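Written out below as structure tokens is the structure these notes cover.
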2 protein chains.
Amino acid sequence: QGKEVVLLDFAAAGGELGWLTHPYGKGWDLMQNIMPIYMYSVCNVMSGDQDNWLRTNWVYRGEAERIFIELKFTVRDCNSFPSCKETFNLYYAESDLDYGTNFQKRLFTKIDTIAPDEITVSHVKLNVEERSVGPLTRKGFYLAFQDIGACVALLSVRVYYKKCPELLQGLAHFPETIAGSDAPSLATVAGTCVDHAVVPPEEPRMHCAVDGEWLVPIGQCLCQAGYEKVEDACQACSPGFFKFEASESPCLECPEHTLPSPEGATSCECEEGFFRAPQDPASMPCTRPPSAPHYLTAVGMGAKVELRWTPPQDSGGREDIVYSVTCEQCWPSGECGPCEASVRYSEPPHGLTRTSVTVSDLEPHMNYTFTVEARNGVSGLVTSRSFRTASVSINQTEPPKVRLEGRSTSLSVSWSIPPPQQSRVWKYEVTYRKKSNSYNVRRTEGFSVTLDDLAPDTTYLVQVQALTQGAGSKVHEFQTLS
Amino acid sequence: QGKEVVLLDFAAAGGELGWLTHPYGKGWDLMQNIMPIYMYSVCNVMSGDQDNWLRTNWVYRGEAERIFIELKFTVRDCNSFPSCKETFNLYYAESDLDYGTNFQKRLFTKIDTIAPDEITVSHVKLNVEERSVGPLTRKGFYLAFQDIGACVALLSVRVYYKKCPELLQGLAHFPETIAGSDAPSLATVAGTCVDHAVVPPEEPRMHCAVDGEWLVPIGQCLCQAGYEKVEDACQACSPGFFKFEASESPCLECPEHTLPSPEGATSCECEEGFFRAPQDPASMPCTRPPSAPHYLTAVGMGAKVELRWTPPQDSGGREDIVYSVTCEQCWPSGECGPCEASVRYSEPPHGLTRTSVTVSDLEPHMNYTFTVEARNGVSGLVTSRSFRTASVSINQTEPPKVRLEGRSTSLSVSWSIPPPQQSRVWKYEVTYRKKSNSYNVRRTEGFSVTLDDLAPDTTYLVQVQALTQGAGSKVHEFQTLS
Ligand SMILES: *[C@@H]1O[C@H](CO)[C@@H](O)[C@H](O)[C@H]1NC(C)=O
Ligand SMILES: *[C@@H]1O[C@H](CO)[C@@H](O)[C@H](O)[C@H]1NC(C)=O
Ligand SMILES: [Cl-]
Ligand SMILES: [Cl-]
Ligand SMILES: [Cl-]
Ligand SMILES: [Cl-]
Ligand SMILES: [Cl-]
Ligand SMILES: [Cl-]
Ligand code: NA
Ligand code: NA
């Protein structure tokens, strides 16, 4: 149930309300019972022809469309005393002027015959009856009651109308609106967003019914950045909190490494020495550049150097860690300088996410120092650097990488060396022994030989040296067919 | 108003319906008036103590919650014949079994006292009265009528209940639902998207009221790609039409240069020789590469060449037109070849949106042919080329560009030439005459001289030649102070 606005309340007046009766003498009469109770009684069941009227004061209508008329009464049984009726009539008249004592029944429209559910034979049996009328349009109206020979006491008369009350809901405001006249009335009432609230992407609406109930909520408003919902309004975020968007969510407390916020903050400021990247959301804690790769190994396996490292002990709270590798040369001469352009990497030496690289094409005996640096998203915002160094010497230059391209029974062999080294080699020298003092060497400028005139199902020791005006491969075991 | 389902209709039965009366003899009785009209009459206003009951058949309730009971009747005036009442009583009883002739008034709950609005003194004055009761829960119910000494004819009795009908709205389906019992009942009923419809981003809902009206639509479904809304459903796009998205829009007809579509098309296919770029929306007509720049001029103003052109006559229906310039050299020797890397352009010679460029650093006497090509977004999809050619010869190499850096009374002069030409110059030669056979020449390797010992407020003719082991500027008029 919603708002009732009362227009008339006979009982609530304690007798001081005085209504016109026609005729002046006979018919309805005000009665007091004493604890005073007042009432309007008529009981002329004997007289053969009655037409007794009771007319209320002029009632100002205001904004009311449908009025509700609530009556409380007793009726005595026509068979309970030895031309009688047990009902009365209820009328109304609209009008813009209050006519005072000038009352004319012909201007009154009949609402209904009022009958009792219970009848007395004197147990105080109080009937209740409600009717309604609408739409009304004039400035005011009158009610009336007609008795044609009933024995009635009329104890109460309430006229009220219904409203949908002023409403705060869904962070919007809805004005008090008058319940409409027709029963299938749902009036759509637009809402107003309370201060610091907004409709983001459905606009707030409510539907006012004839009983004054608000029925079906459509849409809502949301508290904007720096504000949240507290009860029915928007409030500034507490000190220590933030909110960056218009959402239906509370203020989030300040993330890690951040400076205590003032009221209505859309984001907390960064702590000294901590930062944010231009892609980081306000919800992300302040971060910093990482420490150095925790461990780094530089191992000279063969002619190439392998660098293997480990992520930093401290990431500075980030997950976008990359590595970059740089190099210095030093001749143990004493002189030093940056790495030559002839050094290659197994992977472009910057923007590394892998934790290892292979370095090739290195001058022998030279002391190479490799520095591997760790950087995350906030690194460009500090001057400082986090790195580890490791030094390697290499002895042999790149040997030929040799494989079998086929076999019979004979052994068909191929090899390769990186194209920068290919200028250095004068000739390749192939050696083959049987698996103690009798080997066979051949020479070529090319990259493949077939070893001929060999024993079936036999293990041979094959080596390929790169010769210069050098560096030789590992011994391979190659077996002939059967 | 919505769906009424009738449960009982006395008048609509033409007498063949037969109701229990208590007592069997006295009281209510079926009467026929002849054009047959049937009715139930009691008129024992004389007898001192009446309690006459009329009980309907057992009525099966089905799914009904609130029933509506509509009566039509006459009542005669108790004063119209010389223990009388002018009302009757309406009761009901719920029950799961039909008890037949076994009728027990004590099981009947009173709905209301029924009174007439109009009373007869015989003009056929037919009162109408509606009441309702609910919620009901048992399998069926009975109505009854009680007369205590009224003279009533009862001509009609309709019990019905209300439903919200099965509904197609907003491209969703809503099941037939029973109107609820309570007046402030709005039952929310979810809808089902009809075939080929979808909820894109609010889900369809309707609200069923107690009178069987559907009240407030929330949400909708939309016809998906290849489909549109026709009446209350989704239909395949006509031949000749398309629709690419789920929207509330009709099928669009096929754009220009396109192949007639089959039913339910999401896009029309391209006409032979026409294309679409991988960024073009389905709504965009098929396009093609443009024609050549309509006009091109190649003019050798000085040492530089100016190319000015004009957009193509035919754009192939596009607005993303770019130009690119290329160059061939030919010595009038006869031999030809691509342009040297020493030729510069006033603007990177590809991706041009401008319709002109300046070409500088050109070898004298050489026949340069410039080709300017037009390309739009669909050009990469054809092999063909649209271009215009224009040829230019240049005579002089770049002269010094000379300006006054200051003056007195003297003239302080500076010049420049593009750094590629700066190697060629042995010395610069400055000549100055007074504005007929007496000039003064000086020489420098640098780019500025101050002319000294000059007359006040005087016009001088200054030229600067670039000398080689050449090319000289225009004559400038420089005036001293006063
Ligand atoms: C280079 O190698 C030596 C050992 O040969 C090592 O101790 C030294 O620290 C390395 N680099 C530099 C720049 O000190
Ligand atoms: C080059 O210039 C001549 C005139 O000197 C012109 O007629 C000729 O068509 C030009 N280019 C070519 C490649 O034919
Ligand atoms: Cl009094
Ligand atoms: Cl009304
Ligand atoms: Cl040799
Ligand atoms: Cl009959
Ligand atoms: Cl009820
Ligand atoms: Cl000289
Ligand atoms: Na009535
Ligand atoms: Na009643």
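Residue numbering: from 1, along the chain as shown.
Determined via X-ray crystallography, 2.5 Å.
Cβ atoms are placed via backbone N, Cα and C, with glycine included.
Among the mutagenesis results in Swiss-Prot, B:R76 to E (Swiss-Prot position 103) has the note: Significantly reduced response to EFNA1. The residue drawn here is the original one.
Spatially close to B:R76 (mutagenesis position) yet at least six residues away along the chain are B:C43, B:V45, B:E86, B:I119, B:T120, B:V121, B:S122, B:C151, judged by Cβ distances under 8 angstroms. DSSP gives B:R76 (mutagenesis position) a strand state. Gap in the deposited chain: 3 residues are missing between B:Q469 and B:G470, whose Cα atoms are separated by 9 Å. Distance between the Cα atoms of B:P201 and B:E202, which bracket 2 unmodelled residues, is 7 Å. 2 residues are missing from the deposited coordinates between B:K435 and B:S436, whose CA atoms sit 8 angstrom from each other. Once the 4 residues left out of the deposited model between B:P82 and B:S83 are set aside, the two flanking Cα atoms are found 12 Å apart. Chain tracing stops at B:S122 and picks up again at B:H123, leaving 6 residues unmodelled; the C-alpha atoms of these two are 8 Å apart.
At the Cα atoms, B:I34 lies 5 Å from B:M35, with 3 residues between the two left unmodelled.
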